[PDB]
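S.K.: Got a structure for you, questions after.
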Amino acid sequence: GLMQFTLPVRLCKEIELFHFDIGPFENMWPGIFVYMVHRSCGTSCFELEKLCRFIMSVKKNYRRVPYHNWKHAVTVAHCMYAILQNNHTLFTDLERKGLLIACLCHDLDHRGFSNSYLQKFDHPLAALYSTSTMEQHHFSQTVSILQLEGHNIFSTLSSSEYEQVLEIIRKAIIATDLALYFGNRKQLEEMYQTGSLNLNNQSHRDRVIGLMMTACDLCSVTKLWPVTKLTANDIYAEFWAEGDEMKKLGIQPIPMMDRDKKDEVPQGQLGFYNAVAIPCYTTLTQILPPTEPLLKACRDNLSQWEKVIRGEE
Ligand SMILES: Cn1ncc(C(=O)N2CCC2)c1C(=O)Nc1ccn(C2CCCC2)n1
Ligand SMILES: [Mg+2]
Ligand SMILES: [Zn+2]
């Protein structure tokens, strides 16, 4: 109970900032995550013996793919941590518990391929889950790991608290399906503009938690330009591998995924920032004002992508 995790001074200060990079040392990421749980949730939220065993089972069940990997897990969890710390009083005890765990687990056992590719390949998971295929798989993997002897980090909650936290996590992980993001944000925009947005409405909270999850998931675009730029190599490395596999099924992939159309990458980033990222962080800044630094960072990085095309880097 009297055992705090502590970070070296630079990490200690910088972890509080939205644009913090977790670093290249894998062996520190677990303790970074636990540090964030103790300051977000308290030293009491989770039996340390169990939390540590949960974290390492989850680490073990992410694969060594270029992007959708254990480093993405912890990066996405840190963004949620920054959002929760800057919006202390809007969130319940349960929500702080569920959401950092949802973020850590949201891409469990990802193979590095879109729901679209599973369906064109006719992968079994596409027969078992007809929409949000990988995302229902991720929640299924999370429940599996929670049920290993000595892994139930939630065992100390009441029956109902337990059921609420699993329903928070399930919605959170399903919301990371970007096909659902577009309508979710449209509705939040309408609801905030017409003034009907009410955070005691559970269905409204669910939508807000969904936008928070999309925001944390895309947070590579809110980092210092060298982080953003070097992460997009990892993102395109999976896209191109998926394009390759499409061609193997005798299908021309979309140019986004065709490694012969690298030239078109900066313009693709423009579409993504304008059509996805900027609107995401805009609506989130409108609903949660202290998240403005994610919107400012994202705009700076769109501007760095425009610079790339004009030949200025
Ligand atoms: C940079 N970043 N971060 C996350 C993702 C992403 O979508 N992944 C991670 C799970 C799916 C991307 C990303 O580059 N997406 C892109 C790039 C090009 N497009 C097209 C759609 C709109 C216009 C062109 N979309
Ligand atoms: Mg995912
Ligand atoms: Zn993700």
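Residues displayed in chain A correspond, in order, to Swiss-Prot positions 724-1036.
Header says: X-ray crystallography, 2.4 Å.
Using N, Cα and C of the backbone, Cβ positions are placed for all residues, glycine too.
Sequence annotations record features per position, and here Swiss-Prot assigns active site, proton donor to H791. Per Swiss-Prot, the feature 3',5'-cyclic GMP binding site maps to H791, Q992. The annotation divalent metal cation 1 binding site is assigned in Swiss-Prot to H795, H829, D830, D940 on the grounds of experimental evidence. What Swiss-Prot lists as divalent metal cation 2 binding site is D830, and the listing cites experimental evidence. What Swiss-Prot says about the mutagenesis result for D830 to N is this: Reduces activity 1000-fold. Annotation of the published mutagenesis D830 to A in Swiss-Prot: Loss of activity and of zinc binding; the original residue is retained in the structure shown.
How buried are these features, and what lies next to them?
M.R.: Long-range Cβ proximity for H791 (active site, proton donor), meaning a same-chain Cβ under 8 A and a gap of 6 or more residues, is found for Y785, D830, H833, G835, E961.
Neighbour count (other Cβ atoms within 10 Å of the Cβ, all protein chains): 23 for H795 (divalent metal cation 1 binding site). According to DSSP, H795 (divalent metal cation 1 binding site) sits within a helical segment.
Of all Cβ atoms in the shown protein chains, 25 besides its own fall within 10 Å of the Cβ of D830 (mutagenesis position). DSSP assigns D830 (mutagenesis position) to coil in the three-state reduction, outside any helix or strand.
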S.K.: Around the divalent metal cation 1 site (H795, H829, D830, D940), what further same-chain residues have their C-beta within 8 angstroms of the site's C-beta centre?
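M.R.: Not counting the recorded site residues, we get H791, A796, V799, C826, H833, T899, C939.
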S.K.: Do you know offhand how many angstrom separate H795 (divalent metal cation 1 binding site) and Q992 (3',5'-cyclic GMP binding site) by C-alpha?
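M.R.: Roughly 19 Å, rounded to the nearest whole number.
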S.K.: For each of the binding-site residues (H829, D940, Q992), count the other CB atoms lying within 10 A of its CB, then report the residue with the highest count.
M.R.: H829
S.K.: For ligand 2, pick out the recorded positions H795, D830, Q992 that have a CB under 6 angstroms away from one of its atoms.
M.R.: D830
